[PDB]
Protein chains: 6
Amino acid sequence: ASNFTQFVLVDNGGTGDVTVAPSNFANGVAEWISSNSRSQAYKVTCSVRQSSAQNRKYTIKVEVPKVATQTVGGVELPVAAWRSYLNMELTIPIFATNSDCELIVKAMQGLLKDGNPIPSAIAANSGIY
Amino acid sequence: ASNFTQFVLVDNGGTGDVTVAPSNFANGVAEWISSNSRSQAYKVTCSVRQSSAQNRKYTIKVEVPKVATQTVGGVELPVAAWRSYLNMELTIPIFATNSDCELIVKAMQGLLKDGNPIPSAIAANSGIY
Amino acid sequence: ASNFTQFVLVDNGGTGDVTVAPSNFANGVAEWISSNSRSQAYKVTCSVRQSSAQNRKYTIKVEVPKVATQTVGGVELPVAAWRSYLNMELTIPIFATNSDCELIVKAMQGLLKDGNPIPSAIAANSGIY
Amino acid sequence: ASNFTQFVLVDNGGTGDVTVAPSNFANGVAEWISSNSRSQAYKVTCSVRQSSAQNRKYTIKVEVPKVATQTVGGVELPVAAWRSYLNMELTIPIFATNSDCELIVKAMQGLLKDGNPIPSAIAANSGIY
Amino acid sequence: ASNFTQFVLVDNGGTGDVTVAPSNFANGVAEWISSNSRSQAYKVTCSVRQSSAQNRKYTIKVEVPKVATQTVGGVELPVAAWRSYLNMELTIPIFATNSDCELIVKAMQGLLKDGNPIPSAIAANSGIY
Amino acid sequence: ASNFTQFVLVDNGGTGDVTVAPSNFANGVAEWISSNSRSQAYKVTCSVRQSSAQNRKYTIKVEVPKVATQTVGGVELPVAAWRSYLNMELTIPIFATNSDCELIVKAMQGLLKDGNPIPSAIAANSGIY
RNA sequence: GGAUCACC
RNA sequence: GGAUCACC
RNA sequence: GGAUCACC
RNA sequence: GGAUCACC
């Protein structure tokens, strides 16, 4: 194995899927960027550290760009009009079994499943009510 | 709509699924917890607010219990040995349309989809290699 | 080659052997862990660097769990009562050829071979007498 | 018994084996040197101490010399062109059974077995990748 | 997936090829060293950093040794009589798409292609004329 | 005889090839520029000097432009939206025979050969991982 | 807390 | 700029 | 961390 | 070290 592989970040149903691929592991921060100019690329980073004697902490960041073409000095440059940033930190005790861990993964997957409260709020520029 | 409803957090395939239900709404912060003692419950909370003039930020927090060797209803100390804490912060610029937001949700669903690098590392008590 | 692969750490003769597999590579430090919670796992890490102008140094670290009376997946405290820590540092002058290095490995295999003074003392909770 | 016996440090297959024999136990540091001039001898030292109220710590050092004959002042002297130093410290809790200890020994033996990642890297002047 | 693997630095037909293998990835500086004595080995290092707001900057270094034996007072050591040091810094704006980077790469390969002015001047201890 | 001639810097099959032609050899600095507007042209410079008593030092520089049109107030000019700058310095002791220099050259060609770590990282807007 | 996001 | 080459 | 390796 | 790249 090697879990450092590419994957589809945005599954747009076979066409216009956004796949992100490995691009750097300097300083122990695993990085993946979409196949774009670095100014318009999607980026995902992940790093794990023993945040304490008894915890391990994963730090995952995702940047979703809104691409544009800005005219600077009379010249057109590929640019990102804005960026949406996701920052997540997961602290897991060292006493967690592989099954305990799989439980955390499933909880995170269910949280964002289509139709559930949270992804429905975000997608509608609303809050939970 | 009205999205503060009960949902399935851990899908164990119809049998032994973990449902989380509304439990508090003080301060506009929606809270959902599982049917357990608060020390052993699955807890999810979510709130939105405008972090700055240019952004809106969602703060989602999840607590997952260490289930292996757990004594249901018992007093388990130290608390930090028996719980995992997830903390997500999603920053979205005020220009993001509903469409932009749906894509942001897709990017999040993709990152955690089964079989991708990140969920596989977490689930296997691993980092990236 | 490509040597960051899974291997058998504890050979219990084909049955109940302990295999340790790649789990992290942040900072060029290869890590291998067994299939357990991180508190009960067998862990091995290895890195090389040039310690000085004249030497290269390998830093190998191993953690072995106290298995007698262990509760698989349980929370066992204090951590220091349930784990043994091995720490090896191998310093090799830049003049050592591959041949010189093979002999150095043989010297290490010899020291720990079954039946010699050192492994026998360790295994019997003894010193030298 | 008396585990303070001689042993073959480098098994060169019956011919040119490097056997190391007991040579000193002053100050509680057990020593073994190869049958050479003290300037060209292989040396192994071992000492155990109750590093703490609840630990015991073994300190093992091995020196592998690269022998030469240096001409000092117009005279030839048996000398070591350089030395490779191995330093290992093993900390074992006092709660470790003899079987727990045997497990540590096997882990150390498997680590260095021919063909496994670590001894393969060292022997090839390479790192783990 | 990884690009931190071994590769043929010098292709001398299929035999007498110089293969450089990964050795250390400390502080975002990837290092590859050829086998045998570290003293006579080839070395390649590479690192990338964001040199400024719009630029990323690669720093590649290569050392080619002149393999020789040093005899001093009758003790001979494997040394490098001397070394050539190559230091290249490639600056690339963040507006470069992957297509642009492939072009930057073909330009570098062309500069050094056999028969072109530059590699011919170097191979002949000459300058431009 | 001269090595100050034109050459294909970028080989795009046999068409869309970038040819750089001699332009100026002032002060021991050879310069080659591609055709058309000097503003959108490629540039290669090379010079050799005796950096020290035992060394000679080559300084090669290459600029790859991003061809674009600048419109300002209705007046459009042929410009380069931006440029990548390559700066390489090759140091070679005066003891190097022609054979040694040919080896230094094959090492440079190999570093950048297609598929090897370095040219692959660059062509993909990536680092080492 | 916050960001322009491995940063303050 | 120079190096003994991730230093100066 | 480091060594010339029971040392700093 | 940085560059707008034989400059700083």
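Following Swiss-Prot, chain C residues are numbered 2-130, in order.
Heads up, header says this was done by X-ray crystallography, 2.9 Å.
Placement of Cβ uses the backbone N, Cα and C atoms for every residue, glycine included.
Here is what Swiss-Prot says about this protein:
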| type | residues | note |
| --- | --- | --- |
| MUTAGEN | C:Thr46 to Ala | Loss of repression of replicase translation. 80% loss of binding to the operator RNA in vivo |
| MUTAGEN | C:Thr60 to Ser | Loss of repression of replicase. 20% loss of binding to the operator RNA in vivo |
| MUTAGEN | C:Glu77 to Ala | No effect on the organization of the T=3 capsid, but with a loss of thermal stability. No effect on infectivity |
| MUTAGEN | C:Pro79 to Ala | No effect on the organization of the T=3 capsid, but with a loss of thermal stability. Complete loss of infectivity |
| MUTAGEN | C:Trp83 to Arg | Complete loss of viral assembly |
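Annotated features taken from Swiss-Prot, shown on the structure.
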{"residue": "C:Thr46", "record": "mutagenesis position", "DSSP (3 states)": "strand"}
{"residue": "C:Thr60", "record": "mutagenesis position", "DSSP (3 states)": "strand"}
{"residue": "C:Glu77", "record": "mutagenesis position", "DSSP (3 states)": "coil"}
{"residue": "C:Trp83", "record": "mutagenesis position", "DSSP (3 states)": "coil"}
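Between the mutagenesis positions C:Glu77, C:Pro79, C:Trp83, the minimum number of other C-beta atoms within 10 Å of a residue's C-beta occurs at C:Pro79. Counting in whole angstrom, C:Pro79 (mutagenesis position) lies 23 from C:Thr46 (mutagenesis position) by their C-alpha atoms. The number of other CB atoms found within 10 A of the CB of C:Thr60 (mutagenesis position), across every protein chain shown, is 15. Every protein chain considered, the tally of other Cβ atoms within 10 Å of the Cβ of C:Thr46 (mutagenesis position) stands at 17. Annotation: C:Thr60 are the mutagenesis positions among C:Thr60, C:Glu77, C:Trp83 whose CA atoms are within 10 angstroms of the CA of C:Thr46 (mutagenesis position). Across the structure, C:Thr60 (mutagenesis position) and C:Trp83 (mutagenesis position) are spaced 23 Å apart at their Cα atoms. In this structure, the CA atom of C:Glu77 (mutagenesis position) is 7 Å away from the CA atom of C:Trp83 (mutagenesis position).
A distance below 8 A between C-beta atoms marks C:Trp83 as the mutagenesis positions from C:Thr46, C:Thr60, C:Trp83 lying next to chain D.
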